[PDB]
Amino acid sequence: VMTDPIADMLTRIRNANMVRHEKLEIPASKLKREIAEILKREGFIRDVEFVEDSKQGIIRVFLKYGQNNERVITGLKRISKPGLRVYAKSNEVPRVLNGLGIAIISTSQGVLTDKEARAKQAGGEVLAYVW
Amino acid sequence: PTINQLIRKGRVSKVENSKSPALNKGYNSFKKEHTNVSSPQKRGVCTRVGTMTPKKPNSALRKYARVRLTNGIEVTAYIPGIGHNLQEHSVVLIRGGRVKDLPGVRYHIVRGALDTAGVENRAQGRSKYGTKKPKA
RNA sequence: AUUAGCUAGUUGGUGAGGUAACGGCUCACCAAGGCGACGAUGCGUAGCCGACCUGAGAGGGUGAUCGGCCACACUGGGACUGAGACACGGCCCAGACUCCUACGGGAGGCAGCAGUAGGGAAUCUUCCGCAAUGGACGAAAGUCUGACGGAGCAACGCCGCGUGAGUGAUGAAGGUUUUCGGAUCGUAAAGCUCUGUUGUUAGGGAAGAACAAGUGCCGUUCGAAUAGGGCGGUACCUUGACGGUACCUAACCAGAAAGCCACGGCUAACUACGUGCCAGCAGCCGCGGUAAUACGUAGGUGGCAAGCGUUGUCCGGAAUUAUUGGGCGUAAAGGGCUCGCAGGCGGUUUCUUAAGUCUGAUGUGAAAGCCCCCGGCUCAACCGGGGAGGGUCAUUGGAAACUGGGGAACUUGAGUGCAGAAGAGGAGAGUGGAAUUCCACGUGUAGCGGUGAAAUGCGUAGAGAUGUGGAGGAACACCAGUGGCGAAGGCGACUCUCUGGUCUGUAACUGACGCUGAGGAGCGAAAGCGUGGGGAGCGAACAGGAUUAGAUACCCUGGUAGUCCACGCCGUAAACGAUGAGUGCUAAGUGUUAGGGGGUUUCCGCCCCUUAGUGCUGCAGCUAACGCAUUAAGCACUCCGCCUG
């Protein structure tokens, strides 16, 4: 059934935060692989790894606990639910936690962050919120 | 709840009554019906002026008008002043005032109407109860 | 949707007529379609829009004035002339009504400006002027203008100015209160000094007024022409309803001028008298049966100001219809549960497309209004200049990750095969075994029967107890267990026939075939219903004996329907896990039902791994608390129902 692929990967990241697991498994579709490089390249993951298997593939995440007891990822939130497609335009690019947080934006010229969608000035789907 | 549940039922919005039903409807003669005027204040005719008691812990007998408006509806109103002036078949203007204590009456009579002279010897509360400034 | 069926010129075609024009627009013919759960038809309701008000925004309310457009001109129908009407101050007809008539006949239409009647809580002057703007016609002057221009009314609302101002302690006088020292009304008055907005008097006196027209020229243009014009330029002349009104100038006086509302808590501000569930307040909680800071009065505060309160409205606070911005264990709320059409949502990989989406360009969303910024009016309000903003807008050109569409692959989702294992799952015909009663009889005598106590009932006609035998029904001990299975209600003797799903083992197969599901369909204990069957216990209604002040009840002995069966219907319950169905994820520990894999072992066994329901104690987190916790009420998502005191 599974109803959407991106919902059950974001909360699986969130449900590992309250237990502080080291590693994860996510069944790694194409846009799943590209969200993980966004969080890797911008300070939320120690290292991400791809696993080439026969079934469907798995992607795995080393969570980033740099300090004493301070989770870098303090929560996630998927917005564009299957039945509510939040299309925020390029004029009104929603920045979150005004000064602090990021929201991942899938644009026509690649799946971008706030910033790479901001200067290139092209909007579209808004797939998640990240604290 | 869910989104497609909301679209084909809508938010069934909350319908509220007025503070008084018998000010919200006026009459016209040759149409022989019951128009929706929403006028504030009406002039009415008293029929029976008896008196009765309030309901509970306060027990001190009230004045209990029964007034008939120009809509055609006979609604018991209330006489506020310290003693009355009204007798039968008078000119009675009615503002919307809720009396919690008395059962059923939701209408003051404006003391200071066309027929209601003001209450005797009242200084404070000049605008209410229809008294002129006594002497300046 | 407590309106589900509606339309026959309807809907189609052909030809014809008709209209400025396309057409069932009209008519003939021929056909039977069209409109519909995205809600037709119907009904109640209402002019729409830029905008107004409110909200932080999303939205909600209203559609007055000013600006756009439609519709209407006493009610209804037709039609002419005219570019244009089915004509607001035009005709023709009828309907009501008014008016006149010599009764034969006619005339009339204020929702044009005013005004009146009448309605109603309630809305204004029966003025002046065509000076400016406008139209109408004319070659023009001109004429005509209830458009408009202004004057007049009402605090109707917004803004603007006042109602004296400095000094002045004596804390005057007076007022109120008082423990009689005082306190406050307080620099508040008086006194002194002060200007004159306005009020009053007399003067001066704008811009709005640009012009047309007639005169003068120069230019150009036609012209038989330097006739005579035409326009074009400039030059002179001339034109005010408002109104001697604004305005300004000088002279005059504290002289003209403040009130209503609140004063327990919300809520800024309190005392004294009166008062005694009475008189009265009240938006909310609620105040007064003798010390009312809540009633009424007085003083004194406080509120705001030419206004203040109350009233009815709409918005807000109301996150209290929750898209942004709630719920559902017990607070209002999960449909009793299923099978499912429509609608809703979609695994993975890849090509492609561009409907959604993203974005440019262009066109446009008039003006006034909101808003950005200036400028003008003594500032303000108001008015003006410029700009932005407002469109699920259209065309056009781009972008290809995601969504929709198409083309092709992968196998985890789901399904199939195959090999197993569990079962009170259903329906059918039949089968027993104790036990209750009934009856036959032996044996046997005074009672048993029953309660808190006792009686009614049963008994010398032989009960009860007891022995054998007989009929008949319904219930199926022991096993029995937060044990099995079904989706739920539910199903426990036994065996057979028939039949549903469940779980494991993989991999053989399919290649997303799935989830949920408004209406619709079927199931659904007990009661009840209709027709017959059968009725041993049990047992509403009723009856009897007690109990009791009463017993239409609990107790008591009987006792009808019922329960029971086949068949048909009702389709409700605390139809309960008070938890809607599915998918994943998130410490454990622990039994227990069915497996499977292994580790020494044929074992028995122990130990470990592992699917599936099944219970208990538990971490994070959730919760208002109890509690819930891998069987969630944790964190997320798709769908359906339900709640708004």
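Sequence positions for chain B are given in Swiss-Prot numbering; the residues included correspond to 2-137, in order.
Cβ coordinates are placed from backbone N, Cα and C, and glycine is handled just like the others.
The 10 Å shell around the Cβ of B:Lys56 (variant position) contains 11 further Cβ atoms across the protein chains shown. As a natural variant entry, B:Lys56 to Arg appears in Swiss-Prot alongside the note: In RPSL1; KO-267, confers streptomycin resistance but not hyperaccurate translation, increases natural antibiotic production 10-fold.
Mapped onto three states, the DSSP output places B:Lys56 (variant position) in coil. Here the residue is the original one, while Swiss-Prot reports the published mutagenesis B:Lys56 to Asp with the comment Confers streptomycin resistance and very poor growth in rich medium.
One natural variant catalogued in Swiss-Prot, B:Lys56 to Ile, is accompanied by this note: In RPSL4; STRA1, confers streptomycin resistance and hyperaccurate translation, has no effect on natural antibiotic production.
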